[PDB]
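Worksheet: the structure to be examined is printed underneath.
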Amino acid sequence: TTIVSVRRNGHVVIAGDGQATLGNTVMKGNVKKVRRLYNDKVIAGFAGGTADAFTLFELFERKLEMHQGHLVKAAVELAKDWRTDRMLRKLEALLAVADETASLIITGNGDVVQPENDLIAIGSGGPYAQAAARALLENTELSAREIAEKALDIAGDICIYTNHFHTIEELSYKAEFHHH
Amino acid sequence: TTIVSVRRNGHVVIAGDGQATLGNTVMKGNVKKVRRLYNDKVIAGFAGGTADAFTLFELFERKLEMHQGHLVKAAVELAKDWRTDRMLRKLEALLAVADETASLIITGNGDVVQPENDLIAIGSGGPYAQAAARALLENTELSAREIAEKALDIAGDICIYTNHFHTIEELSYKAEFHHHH
Amino acid sequence: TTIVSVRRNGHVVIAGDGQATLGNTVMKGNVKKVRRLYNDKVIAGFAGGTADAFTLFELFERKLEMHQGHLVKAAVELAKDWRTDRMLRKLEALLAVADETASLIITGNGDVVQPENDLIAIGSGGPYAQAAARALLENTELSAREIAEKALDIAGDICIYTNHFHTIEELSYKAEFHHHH
Amino acid sequence: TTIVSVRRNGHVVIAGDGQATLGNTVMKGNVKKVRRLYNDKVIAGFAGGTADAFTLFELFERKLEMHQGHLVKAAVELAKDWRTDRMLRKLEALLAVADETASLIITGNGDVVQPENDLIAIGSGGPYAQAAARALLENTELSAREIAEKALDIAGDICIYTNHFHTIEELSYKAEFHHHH
Amino acid sequence: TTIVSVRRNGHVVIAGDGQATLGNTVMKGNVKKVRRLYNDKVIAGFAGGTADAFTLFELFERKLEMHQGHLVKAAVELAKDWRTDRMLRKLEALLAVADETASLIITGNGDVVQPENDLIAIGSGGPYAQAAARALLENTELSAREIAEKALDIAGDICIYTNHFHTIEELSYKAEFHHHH
Amino acid sequence: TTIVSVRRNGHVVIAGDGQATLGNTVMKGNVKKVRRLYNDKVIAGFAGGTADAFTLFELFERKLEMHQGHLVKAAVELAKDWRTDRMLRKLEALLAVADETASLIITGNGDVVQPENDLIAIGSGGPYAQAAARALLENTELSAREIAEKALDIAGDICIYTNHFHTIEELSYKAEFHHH
Amino acid sequence: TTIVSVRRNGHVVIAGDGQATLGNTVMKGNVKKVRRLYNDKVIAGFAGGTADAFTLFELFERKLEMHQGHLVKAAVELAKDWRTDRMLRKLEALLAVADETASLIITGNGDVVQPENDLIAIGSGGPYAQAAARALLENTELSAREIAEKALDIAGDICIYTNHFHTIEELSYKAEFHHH
Amino acid sequence: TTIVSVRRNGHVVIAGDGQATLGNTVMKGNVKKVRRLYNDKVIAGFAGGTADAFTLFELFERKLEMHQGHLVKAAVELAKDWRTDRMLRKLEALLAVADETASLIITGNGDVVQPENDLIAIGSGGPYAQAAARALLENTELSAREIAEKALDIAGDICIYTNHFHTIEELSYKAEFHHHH
Amino acid sequence: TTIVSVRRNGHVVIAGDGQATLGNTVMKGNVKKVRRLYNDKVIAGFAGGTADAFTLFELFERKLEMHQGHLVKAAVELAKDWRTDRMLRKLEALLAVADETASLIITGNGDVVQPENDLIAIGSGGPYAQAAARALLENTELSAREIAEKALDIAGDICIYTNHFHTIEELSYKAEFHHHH
Amino acid sequence: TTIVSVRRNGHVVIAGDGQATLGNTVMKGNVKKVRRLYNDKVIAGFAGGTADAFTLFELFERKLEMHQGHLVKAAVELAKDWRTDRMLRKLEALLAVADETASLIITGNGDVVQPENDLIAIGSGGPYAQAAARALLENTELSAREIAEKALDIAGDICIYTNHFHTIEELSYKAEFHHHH
Amino acid sequence: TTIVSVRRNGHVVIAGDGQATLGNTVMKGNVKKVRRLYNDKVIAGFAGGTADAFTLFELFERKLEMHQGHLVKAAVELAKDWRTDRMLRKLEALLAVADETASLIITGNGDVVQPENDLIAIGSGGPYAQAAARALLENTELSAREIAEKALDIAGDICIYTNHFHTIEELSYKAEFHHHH
């Protein structure tokens, strides 16, 4: 499992593979690890098992409406409850979330984090992709999209636990407004 | 324990062995791991111990009537409660369910899944069978039945934890065919 | 790493992938795990690291000329020395060898084995491929080649440790197949 | 600890040893592991510690009267509560129960099971006795009694954790055997 | 892997299954674990891997001719060298040997043993079979053959590591009988 | 720690040492491991730590009055609660209890047991003492007292974890009643 | 496995059971663990596996003739080589040896020991038997034989790993010499 | 992660790095581990994960207003609740807090501590920095600031888990320093 | 951490070091582990972390006033609540307490103990000190003070976890003496 | 096992207990752990098993005559060979040796050491005795003898692994003590 | 155990503590870990046990004369033989060596190293001292001596395994200075 995010110009993206590895056998390989929340305003990607993710995303989206649209806080409030009540302390995963606002990793442990460049790379191959992505983003242009794609690809070429099937979600936000 | 499912033309099947392995001794070897729910409309197979299964199947079938016959949903609602209340969080198993609608694995963990081809292979030998099955389904015709049977056989030939005694349930619903000449 | 062998009509084949997995990172993925010995008369496939293999293949090929072309014996003599002198007792791998004569797995442990059908399936994915292969070979024709290929493919689709890059070697030993287009 | 059950003609029996092993020292060796419930209509044997057993037997016998005399159900209802509420989830043991109705293993895990022949063999030596018993029951007649006894004896001869002191309970439910001296 | 031996009237037998289990996958299941030595005078069964066995059987048979036909001795001398020189100290297995003379287990460890009744039961299932066998041999007649067969069957029914495919070798030498009337 | 019990003629005894071993250092060596309950009618010995013991003995003595003087049951009821509620499931020890009625080991695990001869031998050296005791009781007379003493002595001579300081409690019950 | 030795008046004895326990299954139960060396002059008992024992007994008996009949030294020289050359360092067991001279435990580790009373108790049940034996030997007479027997019996009654089948060897040495 | 504090003349400082190490990969490296509470009167630094910290800082700042401005007490009351209710017993971290009043380490374990010199050195590198810091503070003057900086730098040069990105907060509470150029 | 107590003539003392060891680094080394309660009538020493200690001392001192001045009792009542309510069951430490009445160790586990000579030696070095102390107290006179000091010194000389900085509290109450001539 | 040494005026002593502890059972308790070498000129004590000791003492005494009577060197040369050739590298123990010359601990590891005061305290209880001994030697006179005895006694009172049976060897090397009754 | 080295102006120093820690008890605490070789021209410090050190120092000093006075080389040649012949491969330690030439750590592993500033800090506390030392050397002047002393002090203040008793050896060789005014 591997997921990335990038922010270039007016585009932020989250992209993950879909390999359902188990033990040493792929049980499935097209899981949508990336999806969107709060009516197409905020994107996210989770690492782990669909359930916990869903429970979290919901709860998080709850904390979302419960704070209007302040991503940061919604996330924060969530991370709290998560690394709080004994129950949630059981569900484990990692959530990459982003929107016009910003991007942030949320771990079950209790850690809400804005990476060093809205460059979220997580999962088994996170490091690998990160590197690639980074490299690109550093020594080249291309789009958030292209890069993520690119890196997220390479990831799986190295980390066995990664798929190659790309679920992606990107939202542009160039507030181009022509008065006539 | 191993269980498969397939869907070819107008036939979907679920087939499992019956080996009651314990530690390293077979206590029994004719357990019906596959059965049918909601008055012969939906089939299922569970992996694990009869009890939990029964508790789940019932609860699931409750969530079933409680949504008419929308398999997906019923399953979804179930997986919820399962990977929800601390109590159910104790019963562990895997449920392979199918019908005209579709087929889906339901884990206790909280995971409702449509495999990559309504090809459900679970249990110790799941991977093995899957392979065989797949292979067949790929490079040959035959029936959902034949295939499942075939694979589910091979499974036990390799995975010690698998039986060879085949409990099967298949439901047809729009029997197709594809003959050439 | 996964390697298969099959024997159908006048064709015996050995085919393996090429994934150089390490820890949880692929360092390379095009290793030729399958090759031929004794001047294109005997084929083999090894599971593990190039070196040990080479050491073994050579020593084995030595025990080969040292017994003319009696595959069985060459293999037997080898497995002995292997699971014998302290030194060799360190190099570990698995050797799938075949020719007109037959096919046999050679383990470092000290085991020379003719599988249940000259159907050699070894490696992380061995079981998987075996299954598929088997299934094919059972419920269909096709060639030793097609099957191995097919299975060895499927293998990697399931076992992460398997590559998909196919190194194959097949030797025919009778026939004169024709083609009418 | 080892316990068996058999059903031959009109006789079902449960027999266990009495070795109170602990660590690697026998603290006692005459524990009655087999007993009867519901006013001499149903027999049972437990594997483990007197307490949990008693707690279970009682609760089970409660679920018993609470369903008249339908052994199966009583057992089922019990296994549920057992592999249900956190509390019971702690008491661990195995219950071999039988009567005119049938015989069934009840595990704390959540598993109510009718063995392959009303041949219940449980405990450290269970497998061993099962074997012997089985063998007898297969290639000979004798009584449920004789067999159980026999097997349950042999058990201890092999499994150190087994006693040799036989607590047995058998209930007949038809017949009128005679004797001409 | 499981192997038995029995001696009734004028017949001593050695019988073993043929399951080539590895890890948790059967690589083969028709290995001849039982065979005969010294020109059809002495039988044996080995537990483990064909190679080591062969090395031992040969060496043992060497120690055999080297002592005429005194099984005991040959065996003794063998066990010596086996649990002696560092090299042999690596090959591990168990040898069940018998003939007119007697029957004896030979372990690599250095142990030549006459079981408690020329009833050799070894291998994963050894204990199981033993039991059954014993039981038979105790509470019934039948032949060394029938018994062994019977037991060796049951074995695999319980011990997953056992095959069911029976390789047997029995030698008669003063065929008795005991009929009553 | 080691404790024994014996029953000969009209005398039942419980005797234990007093070694407070810890790690590999004796912190104390005169702990009274044996004592009496229910107003000098029932004796007992515990193995382990004074606290848990006290909690148990009390609770047990509670279950005692709560059943008049039926040792067996009191014990049984106790063993239940002990190997029952999560809380008690934490306190661990072994209780040797006896009286006119009988003698019985009660473990936390959930096990109430009448040994093979009202010969209770428990603790690190239990086995050892048992043996000796047994031997005596088998091939000689002497008193319950003498034997226990004897054995309980030997125990410590072998098991390092045993003390040699003997706390003993014996109750006779020969209902000798002269009518005049 | 359990073996004892005793020395009373002019009789020294070694006695062991014969249980061939393995894992948790008795493979055999009549192994002769006790035997005699150097032409019926010295007795011994081994704990473990027949082979190693034989190798040792032989080597030891070699070191025996190689020192005339000085048990002690023979034993000592042996224990050396045993807990010496890498090879022997692999064979593990315990040897109880005795004769007119004395009695002594020899471990592979490198330890030749005369117990506290020519009372050798070794093996799984050694401690147990020891106790019993001791007890007897302490508070009663009877013979070395009777006691060993007795104790060695009790042993198996407690230690599951012990058999009950008694192989015994006792040598008397009362140099009663009547001049006529 | 590493954090220091010093008190020299009228200046107390808290400074930490910003390395977000995980496993053996830096996920981020600019985390503000040091911050200020109770309206710029009290400073603090936490070791660990942002969340728990925040939960604690808040609760502590609650216990702060709830005792006016008596740092010591606020801290004490906090450490209590922390190493008290089961819930808080889960959040783990270390809090370095200081102000005009004093400086004190607060551990989840239940320990409120004033170091040996208002010289708080905590975190993976704490010991290292402490040393350096100490050494400076001992054999030289410079400012609390310069020292912390200096040491906290050196820290990362040695402890891989330390960043080098310095988040610092210093509060003076007397003086009027001048400068003649 | 190490603490001692002694009682000679009319003087009882409690003395402990002050090493704040953590992992393998001293974070502080002047912690007052010994202090006095109930208005200079009762002394005590705790082993562990200041917090828990304080919680206990207070609660204990509460149980103190709540029983006038009967040390024993107060202690007993305390040990109860301590090794009682789940909450307190978390705070762990050891309390050495003494006064005119007597001296007693109180563990969280639930254990109130009068050592073998009002000679309380606890903590990492407890055993060591005890020894020395004992030795002195045995083969010499000197004062409770001197001895404690002496021993408590030696302790740190051996046990790395011990400080050398001595916090002591001694209360006289009927000052004896024993001079000869 | 515990052994001490002291040097006071013209007397150096080595004293050890005799507890043959094994696992958790004393197999013997009168082993002479202390003895004398080189014709009553040098004393020593070993910690461990009689054999290795003897091997060492001999070899050391060889290195002794091989250097006349220079204890230090003999010891040094020994420790070398000991922590040198693979073989000796297996025998493990500790040797306390002394004479007119001096006293020194010799470990198998490769360490020849003169303690801080010719006060050798080794063995499980070494630390304990050391303490006591020390304390005596510090705050009192008495003889090397009395002290060792005293301490070595106390040792066993605390360390279970220590005996109480005292084997002692003391050599004087000046003086002419008198006694007026 | 901790040892440092520094080089300032015309002075290079090596300084180590003297704590003989064992398990968790100091057996001695005045071991001279630092000493000089090749007739007062080269200094060194070893970490570990006196023996091995001595063996090495000698052998190294042999390799020293055997190359005149080229420290580097001598060291190199030594490290070779050390991390070479199986025998030396057993003695383990660390050698800090210096002289006019330079300073270098020599590990048994096979590693001759010039630290980043002739600032050798090794041993348990090595890191700690290094830090301090470094800090000094960085933000202050003072002498190689003062610094080492200072740091090597601090070390033991933190690392329990360090002594405080300072054995030092410094050699001047072109005494510089740098005064300003």
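FYI, residue positions are counted from 1 along the chain as it appears here.
Cβ coordinates are placed from backbone N, Cα and C, and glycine is handled just like the others.
Feature list (source: Swiss-Prot):
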MUTAGEN   J:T1 to V (Swiss-Prot position 2)  No protease activity
MUTAGEN   J:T1 to S (Swiss-Prot position 2)  80% reduced protease activity in the absence of HslU. Almost no effect in the presence of HslU
ACT_SITE  J:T1  active site
MUTAGEN   J:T2 to S or V (Swiss-Prot position 3)  80% reduced protease activity
MUTAGEN   J:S5 to A (Swiss-Prot position 6)  No effect
MUTAGEN   J:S103 to A (Swiss-Prot position 104)  50% reduced protease activity
MUTAGEN   J:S124 to A (Swiss-Prot position 125)  Almost no protease activity
MUTAGEN   J:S143 to A (Swiss-Prot position 144)  No effect
BINDING   J:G156, J:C159, J:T162  Na(+) binding site
MUTAGEN   J:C159 to A or S (Swiss-Prot position 160)  No protease activity. Cannot form complexes with HslU
MUTAGEN   J:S172 to A (Swiss-Prot position 173)  Almost no protease activity
Message: Spatially, and counting Cα to Cα, which of the recorded positions is closest to J:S5 (mutagenesis position)? Options: J:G156, J:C159, J:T162, J:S172.
response: J:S172
Query: C-alpha of J:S103 (mutagenesis position) to C-alpha of J:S172 (mutagenesis position): distance in Å?
result: 14
Field: Proximal but sequence-remote residues of the same chain as J:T1 (mutagenesis position) (Cβ under 8 Å, at least 6 apart)
entry: J:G16, J:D17, J:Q19, J:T21, J:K33, J:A47, J:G48, J:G123, J:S124, J:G125, J:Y161, J:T162, J:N163
Query: Relative to the mean position of the Cβ atoms of J:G156, J:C159, J:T162, the recorded Na(+) site, which additional same-chain residues have Cβ within 8 Å?
result: J:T2, J:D17, J:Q19, J:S124, J:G125, J:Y128, J:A155, J:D157, J:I158, J:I160, J:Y161, J:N163, J:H164
- line: If you measure between the CA atoms of J:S172 (mutagenesis position) and J:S143 (mutagenesis position) and round to the nearest Å, you get 11
Task: Please report how many Å separate the Cα atom of J:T2 (mutagenesis position) from that of J:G156 (Na(+) binding site), as a whole number.
output: 8
- prompt: Sorted by position, what residues of the same chain at least six away from J:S143 (mutagenesis position) have a C-beta under 8 A from it?
  reply: J:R8, J:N9, J:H11
Query: Which residues of the same chain, at least 6 positions away in sequence, have a Cβ lying under 8 Å from the Cβ of J:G156 (Na(+) binding site)?
result: J:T2, J:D17, J:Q19, J:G125, J:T162, J:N163, J:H164
- prompt: What does DSSP assign J:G156 (Na(+) binding site), in three states?
  reply: helix
Query: Far apart in sequence but close in space: which same-chain residues, 6 or more away, have a Cβ under 8 Å from J:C159 (mutagenesis position)?
result: J:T2, J:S124, J:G125, J:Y128
- line: Across J:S5, J:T162, J:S172, listed as recorded positions, the smallest other-CB tally within 10 A is for J:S172
- line: With the fewest other Cβ atoms within 10 Å, the residue among the mutagenesis positions J:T2, J:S124 is J:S124
Message: I'd like to know which mutagenesis positions lie near chain F: of J:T1, J:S5, J:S103, J:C159, which have a CB under 8 A from one of its CB atoms?
response: J:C159
C-beta crowding around J:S103 (mutagenesis position), within 10 angstroms: 25
